[PDB]
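**Q** First, the structure itself, so that you have it in front of you.
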Amino acid sequence: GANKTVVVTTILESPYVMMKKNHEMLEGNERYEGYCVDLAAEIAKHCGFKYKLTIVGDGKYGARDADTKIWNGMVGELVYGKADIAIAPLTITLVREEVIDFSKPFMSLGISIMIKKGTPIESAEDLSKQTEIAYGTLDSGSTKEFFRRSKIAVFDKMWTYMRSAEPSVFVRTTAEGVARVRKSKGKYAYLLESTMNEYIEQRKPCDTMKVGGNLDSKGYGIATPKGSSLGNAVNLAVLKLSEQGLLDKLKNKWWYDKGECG
Amino acid sequence: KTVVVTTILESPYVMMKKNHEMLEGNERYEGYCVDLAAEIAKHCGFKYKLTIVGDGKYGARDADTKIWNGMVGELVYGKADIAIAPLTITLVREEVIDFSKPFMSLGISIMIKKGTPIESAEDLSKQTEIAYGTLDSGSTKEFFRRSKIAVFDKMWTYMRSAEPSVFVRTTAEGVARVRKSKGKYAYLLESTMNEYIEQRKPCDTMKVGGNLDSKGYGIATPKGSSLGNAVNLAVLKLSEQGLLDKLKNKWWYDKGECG
Ligand SMILES: CN1CNS(=O)(=O)c2ccc(CCc3ccc4c(c3)N(C)CNS4(=O)=O)cc21
Ligand SMILES: N[C@@H](CCC(=O)O)C(=O)O
Ligand SMILES: N[C@@H](CCC(=O)O)C(=O)O
Ligand SMILES: [Cl-]
Ligand SMILES: [Cl-]
Ligand SMILES: [Cl-]
Ligand SMILES: [Cl-]
């Protein structure tokens with residue numbers, strides 16, 4: 001049939017998607033800026049489709065409710081046919097690949113530790129062997145699922161603590177985790193993806209630090225519903241952009257060219 | 001039916017065992033990709049036969065005949081059912097074969113003999129005393145041939161016409177050239193292999209500078225293969241169980257010989 005506008009689900013997560021200065025004077029895709037906004041435009045141009053960016057209603061990446069088995073977040077938008085494609089920092093995972101399709105990765109990441117500068121923590125093993133400093137993860141994402149499912153001794157011990165900690169150590173948004181690090185005087189550490197950690201480290205007031213090596217090695221992919229006709233073209237577009245160096249330029253544009261800490 | 005796996009002799013991915021001459025079949029070989037093959041086959045439930053690619057090449061398309069060689073060619077023309085090897089995901093290959101999600105990350109990197117006054121690709125491009133080249137018939141050479149980045153295009157212009165040839169047929173030949181050229185040759189190769197060799201005797205090479213790109217290895221199948229889906233889910237399963245990280249530590253850090 002005739003060409004229709006592709007519905008893109010994404011999420012407000014800096015620097016992937018951010019509200020522009022004066023967004024209240026703008027409409028449609030012009031309201032937004034960031035790495036994934038630029039990436040959407042490049043993918044759409046190579047694949048030759050028009051699109052509308054839509055922020056996921058519940059603000060979640062995507063997890064499956066154990067009881068109802070209903071998917072939420074951006075994953076749910078694809079599963080239930082409310083969006084045609086997700087262009088966001090959406091981590092490739094086994095459970096998600098069982099229900100949606102992912103392109104080859106457009107960016108690498110691993111789980112990492114964010115501390116307030118001066119916190120006497122250097123590693124996940126350090127976190128697991130003490131109780132003075134609390135720590136947690138984002139809700140409804142791949143990081144929380146990583147710890148829930150891990151059989152590695154240190155990570156299993158961390159999950160056993162996190163799942164029962166009171167008050168809750170989990171946060172609903174990355175911004176809430178950053179605020180908790182900054183306001184807890186070194187008594188909270190935040191487990192998040194190295195990409196977001198490195199971005200925040202270069203934003204004012206320059207009071208956080210990434211410590212230790214990454215806990216795993218993964219990537220973000222552009223997601224489509226299973227059997228989608230867009231998957232093949234999107235996949236080739238990602239690989240083309242990668243080999244031309246454009247994904248590297250976009251990373252430098254939105255992370256380091258924008259750095260505020262020197 | 002028994003799955004024919006094409007792979008390539010490349011340390012520490014696939015290596016001949018000690019006393020291999022008295023062994024038979026898959027037992028002749030050891031390494032990261034040998035272990036990975038066993039894990040994939042177990043999760044997907046197939047029997048397999050490891051076969052070293054006849055021409056010893058990863059895979060490139062002949063510009064004139066448009067015939068693919070190497071492991072890529074084995075898949076395209078039906079001589080193998082799957083490739084389990086350090087085979088780089090690239091656009092040109094994705095147009096003719098299928099790749100799993102990546103099982104290992106890498107980037108192009110620089111290998112020097114210790115003490116060579118080179119710190120970056122920009123350093124190499126701005127001088128002529130130190131020659132440099134890449135492996136033939138692989139993704140690294142193709143990267144430089146197709147690049148429009150100023151530094152890498154300048155490097156390609158030099159490499160393509162240098163005499164004697166700066167390209168080598170095997171990784172081992174590139175390393176030997178670094179070690180024997182008294183600092184007058186630097187070798188462009190993937191960071192995974194660079195880091196492995198750096199920790200092998202005689203401990204006389206060094207990786208310098210950041211990686212020039214960011215990519216990964218994938219398990220490859222012919223287009224439309226019924227094995228593609230299961231293999232992909234198996235890789236992701238192994239990744240999340242931490243088994244790919246275990247395998248890396250087994251074949252890289254456990255084999256380090258330089259302290
Ligand atoms: C950025 N980029 C460009 N496109 S690409 O050539 O396909 C490509 C392949 C691999 C990586 C390395 C990072 C990564 C991403 C994704 C996964 C990983 C590891 N591992 C190691 C486990 N499997 S995965 O799919 O979660 C990056 C990459
Ligand atoms: N990238 C993650 C969200 C962030 C996190 O879980 O740390 C996901 O796709 O679920
Ligand atoms: N991994 C490369 C071979 C090594 C190289 O080109 O440096 C390939 O798949 O072609
Ligand atoms: Cl429309
Ligand atoms: Cl058979
Ligand atoms: Cl022997
Ligand atoms: Cl040949």
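Please read every residue number as a count from 1 along the shown chain.
Cβ from N, Cα, C; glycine included.
Annotated L-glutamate binding site per Swiss-Prot: A:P89, A:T91, A:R96, A:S142, A:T143, A:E193, in sequence order. Record note (Swiss-Prot), mutagenesis A:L94 to Y (Swiss-Prot position 504): Promotes dimerization. Strongly reduced desensitization. The unchanged residue is displayed.
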**Q** If you measure A:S142 (L-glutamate binding site) to A:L94 (mutagenesis position) at Cα, how many Å is it?
**A** 10
**Q** Could you check the recorded positions A:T91, A:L94, A:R96, A:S142, A:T143, A:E193 and tell me which sit with their Cβ under 8 Å of a chain B Cβ?
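**A** Out of A:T91, A:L94, A:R96, A:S142, A:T143, A:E193, A:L94 lie under 8 Å of chain B.
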**Q** Specify the count of other C-beta atoms within 10 Å of the C-beta of A:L94 (mutagenesis position).
**A** 19
**Q** When DSSP states are folded down to helix, strand and coil, where does A:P89 (L-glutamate binding site) land?
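**A** Assignment for A:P89 (L-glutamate binding site) reads coil.
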**Q** What is the total of other Cβ atoms whose distance to the Cβ of A:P89 (L-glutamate binding site) is within 10 Å?
**A** 25
**Q** Expressed to the nearest Å, what is the distance separating A:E193 (L-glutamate binding site) and A:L94 (mutagenesis position) at their Cα atoms?
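**A** Distance (Cα to Cα, whole Å): 17 Å.
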**Q** Of A:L94, A:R96, A:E193, listed as recorded positions, which ones have a Cβ less than 6 Å away from ligand 2?
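**A** Within range of ligand 2: A:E193.
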**Q** Taking the Cα atoms as reference points, how far is A:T143 (L-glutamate binding site) from A:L94 (mutagenesis position) in Å?
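**A** Distance between the two Cα atoms comes out at 13 Å.
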**Q** Around A:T143 (L-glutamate binding site), how many other C-beta atoms are within 10 angstroms of its C-beta?
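**A** I get 24 for this one.
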